[PDB]
Amino acid sequence: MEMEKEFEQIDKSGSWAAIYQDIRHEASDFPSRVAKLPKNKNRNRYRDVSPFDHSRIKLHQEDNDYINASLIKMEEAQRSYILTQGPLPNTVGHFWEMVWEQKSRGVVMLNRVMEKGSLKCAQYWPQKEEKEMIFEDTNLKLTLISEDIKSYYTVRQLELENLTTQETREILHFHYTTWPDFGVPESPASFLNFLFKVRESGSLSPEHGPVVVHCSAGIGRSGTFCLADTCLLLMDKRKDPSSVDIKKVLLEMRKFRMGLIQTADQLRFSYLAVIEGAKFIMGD
């Protein structure tokens, strides 16, 4: 069924909450035993958001290999993503260790450091060229190279140095700065423009490690970003683009991380973004 008609049907009948609860009921349940170990309690932002054991990213250290992060591997679309929580004061060094070890080119951030008057993640990158950051627990140095501030997003060039080997790499930071404190955006236009800027940089392409994408918990806004990207790519690749089923793609993604898409409003917004984005993919 052409999702544009499915959309109008759900909208006229006002059944978004019913559709969304069906997804919640059918979603995979896999163990998350490592996340729940007592030694990892201060590595998790939220008690009810954890990576599954089978898909979690492991840090390359013998001490404690745990980070709240998951590998989402989309086989037909030939895309992979790492979805993670916003870093905590005690996990900023782990976060950049993961970026280094997984050979990522881009980091996608979908929240502000403060929202609703409370801290949603640590200030984990430097704000001034001449004030670099050193993460002593993981032996990394991070420098701000340049910053381009636009009306709806900011893009930063960063240098990450492995102090053990003195290798350096360029990381791109894509920061969507205008998601509202409550609800979802009224139009998907600026979010789609942002997605296309990430694509254009190479950060989603197979010559690099998976992009790292986060919000506060790494499931809601972050889920919307990867769901929209994968659905638009499948519409490009297939003979019959109307065969792409957004609910089926979301359930596939939920085999790899729990809770992706947090509200019925985020589900509607995901449909809207794919419908409006397709009017470029197809040929317009």
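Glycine is no exception: its Cβ is also placed from the backbone N, Cα and C atoms.
Feature annotations, courtesy of Swiss-Prot:
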{"type": "MUTAGEN", "residues": "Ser50 to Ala or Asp", "note": "No phosphorylation"}
{"type": "MUTAGEN", "residues": "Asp181 to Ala", "note": "Substrate-trapping mutant"}
{"type": "BINDING", "residues": "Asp181, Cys215, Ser216, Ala217, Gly218, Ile219, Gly220, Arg221, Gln262", "note": "substrate binding site"}
{"type": "MUTAGEN", "residues": "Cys215 to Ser", "note": "Catalytically inactive mutant; abolishes sulfhydration"}
{"type": "ACT_SITE", "residues": "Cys215", "note": "active site, phosphocysteine intermediate"}
Span of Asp181, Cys215, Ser216, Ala217, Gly218, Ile219, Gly220, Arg221, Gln262 around substrate - largest C-alpha separation, Å: 16
Rounded Cα separation (Å) that holds between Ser216 (substrate binding site) and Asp181 (mutagenesis position): 12
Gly220 (substrate binding site) to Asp181 (mutagenesis position) - Cα separation in whole Å: 13
Spatially closest candidate among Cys215, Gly218, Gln262, the listed recorded positions, to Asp181 (mutagenesis position) (Cα to Cα): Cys215
Of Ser50, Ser216, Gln262 (the recorded positions), the residue whose Cβ has the fewest other Cβ atoms within 10 Å: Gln262
For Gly220 (substrate binding site), the number of other Cβ atoms found within 10 Å of its own Cβ: 22
Proximal residue to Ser50 (mutagenesis position) among recorded positions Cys215, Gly218, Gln262 (C-alpha distance): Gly218
